[PDB]
Amino acid sequence: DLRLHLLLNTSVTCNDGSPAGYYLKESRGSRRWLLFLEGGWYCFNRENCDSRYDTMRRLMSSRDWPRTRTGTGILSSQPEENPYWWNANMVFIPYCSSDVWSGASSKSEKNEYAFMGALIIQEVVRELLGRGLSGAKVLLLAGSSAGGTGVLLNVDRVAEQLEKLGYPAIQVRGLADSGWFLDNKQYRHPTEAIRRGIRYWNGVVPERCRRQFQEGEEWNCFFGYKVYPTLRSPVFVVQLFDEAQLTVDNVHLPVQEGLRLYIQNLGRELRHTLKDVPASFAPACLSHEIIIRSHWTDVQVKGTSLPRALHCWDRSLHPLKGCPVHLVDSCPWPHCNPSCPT
Ligand SMILES: Nc1ccccc1OCc1ccccc1
Ligand SMILES: *[C@@H]1O[C@H](CO)[C@@H](O)[C@H](O)[C@H]1NC(C)=O
């Protein structure tokens, strides 16, 4: 169980103006800190956000949040469930801003909703420094789905925040799970929704990526293969046949030739975008998310599991014999890897 803390600065808020927060379980014998960003799609205009407020309200408000949450997967404290970081300080940051963690705009007489994802992350970091984060050696910013894209947009800002506050010895790193998407052609007839959302949210993207693509084109920085080369912090990417990617591509699974080629080309393109990413784990499976699932230990690429690959990453940041960090499947069809989830 991680315990809820609502933010002391009550001007940093969920969509509806209620306080944002975080769930914490401390481990005083450890200098490692794991901050996990929840996902859950997004909303991009007044009518679409009103719909979400009716039937997905925990993703827009803290009013009904429980006082505790169970840590699962990489957030478990049990070595059998979490071979990687079972002894770490654990933080779960709920997603209540509907802005893929990019916003910095308050509720006002002009704005029915507040979109403060980027500021929520900053304020969680700032309040944690008083509860032990000041003594950390490593801060791992992790996240799944919209939270995985949120890692890519925020990891370098966290590094900058800690340097300017006077903690230059804390090593900031990122782990982006199921947040690496392609702006490809649909199978039957996305970038428009992000382009509209960014204006609706006052969304912010990393500075080097913003300077490459310039005004009006910041939406490009929500796509992993375009924003990742601009990042300075070390980032491990977990992603080949992602179900959210296929949903936006209008693919629903006796497969004819046209769809067979479409699916095989998608896997080849994903593989291509990861060729020059040295810390990555990309199995040939149809699935979505992995790192907070209890059975995240079962899947393997080339004989190496995800917890092992992350441990090898840690060792590399002190090539390694028998402990690889770049693991991408080469076979071309979903589930050609025998260890894919059932
Ligand atoms: N909405 C969004 C949010 C984050 C990153 C990209 C995004 O574009 C939409 C999208 C395109 C392809 C596959 C999945 C989603
Ligand atoms: C509370 O958060 C807001 C938004 O980031 C900021 O303007 C303000 O400085 C914060 N308050 C304090 C006391 O730090």
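Chain A is numbered as in Swiss-Prot; the shown residues are, in order, 88-276, 287-336, 338-351, 355-419, 428-451.
Determined by X-ray crystallography, 1.6 Å, according to the entry header.
Even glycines carry a Cβ here, placed using N, Cα and C.
For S232 to A, Swiss-Prot lists a mutagenesis experiment annotated as follows: Abolishes enzyme activity. Unable to mediate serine depalmitoleoylation of WNT proteins. Annotated active site, charge relay system per Swiss-Prot: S232, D340, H389, in sequence order.
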Distance, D340 (active site, charge relay system) to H389 (active site, charge relay system) (CA atoms, angstrom): 6
Between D340 (active site, charge relay system) and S232 (mutagenesis position), the C-alpha gap once rounded to whole angstrom: 10
Under 8 Å by Cβ from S232 (mutagenesis position), same chain, sequence gap 6 or more: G126, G127, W128, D264, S265, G266, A342, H389, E390
Where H389 (active site, charge relay system) falls in three-state DSSP terms: coil
Assigned element (helix, strand, coil) containing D340 (active site, charge relay system), judged by DSSP: strand
Lowest local Cβ density among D340, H389, which the record lists as active-site residues, within 10 Å: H389
Cα-to-Cα distance of termini bounding the 8-residue gap, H419 and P428, in Å: 12
